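One structure is given here, and the rest of the page talks about it.
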Amino acid sequence: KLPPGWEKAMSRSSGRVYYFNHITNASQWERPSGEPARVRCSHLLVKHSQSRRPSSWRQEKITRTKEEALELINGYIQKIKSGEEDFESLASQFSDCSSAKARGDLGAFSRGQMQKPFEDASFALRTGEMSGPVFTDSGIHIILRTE
Ligand SMILES: NCCOc1ccccc1
């Protein structure tokens, strides 16, 4: 039927069908368009108190709750999708990953290198596509597949 991991859903507020991907957690109104050895991705990480290392270049002691970190992720996605802010801008300013200094870019990578939820989402993204909130032991990610 649909690309890997996509399913149909119905908006609770509008009644209009939409599409949701249970690997990348992306959601969109439009029907998804139509695997490589490597993909290249950027990300924006929001860490929380249960992160494997609750520390980042932004904050020596990350104290926020997982729920709070999810709200922040949700707000960044909203501004990216509205065009109010660019992914690269928000990643540089707010990602709890050292890759913030590279606008979130992680470089290219294969299967087996990254945390599994991140890897699965990265490879199920089409080139140019952005994930919804992706959960790993590091925190909550927004993932942008660039290659
Ligand atoms: N941050 C401004 C308020 O934006 C929203 C955006 C989407 C859903 C609910 C509230």
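Residue numbering for chain A follows Swiss-Prot; the residues present correspond to positions 6-39, 51-163, in that order.
We read in the header that X-ray crystallography, 1.7 Å was used to get this structure.
In case you wondered, yes, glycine gets a Cβ from its N, Cα and C as well.
Feature list (source: Swiss-Prot):
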| type | residues | note |
| --- | --- | --- |
| MUTAGEN | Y23 to A | Reduced affinity for KIF20B |
| DOMAIN | 52-163 | domain 'PpiC' |
| MUTAGEN | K63 to A | Loss of peptidyl-prolyl cis/trans isomerase activity. No effect on the interaction with IRAK3/IRAK-M. Abolishes IL33-mediated increase of IRAK3/IRAK-M protein levels |
| MUTAGEN | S71 to D or E | Loss of peptidyl-prolyl cis/trans isomerase activity, nuclear localization and cellular function |
| MUTAGEN | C113 to A | Loss of peptidyl-prolyl cis/trans isomerase activity; decrease in DNA repair of double-strand breaks by homologous recombination slightly less efficient than that observed with wild-type protein. No effect on RBBP8/CtIP |
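Location within the structure of each feature annotated in Swiss-Prot.
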residue	record	Cβ contacts under 8 Å, 6 or more apart
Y23	mutagenesis position	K13, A14, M15, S16, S32, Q33, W34
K63	mutagenesis position	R69, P70, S71, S72, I78, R80, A85, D112, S154, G155
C113	mutagenesis position	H59, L60, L61, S72, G120, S154
How many helix, strand and coil residues does the domain 'PpiC' (52-163) contain under DSSP?
39 helix, 28 strand, 45 coil
Local Cβ density at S71 (mutagenesis position) - other Cβ atoms counted within 10 Å:
13
Per DSSP, three-state class assigned to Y23 (mutagenesis position):
strand
In this deposited model, 11 residues are left out between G39 and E51; how far apart are their Cα atoms, in Å?
13
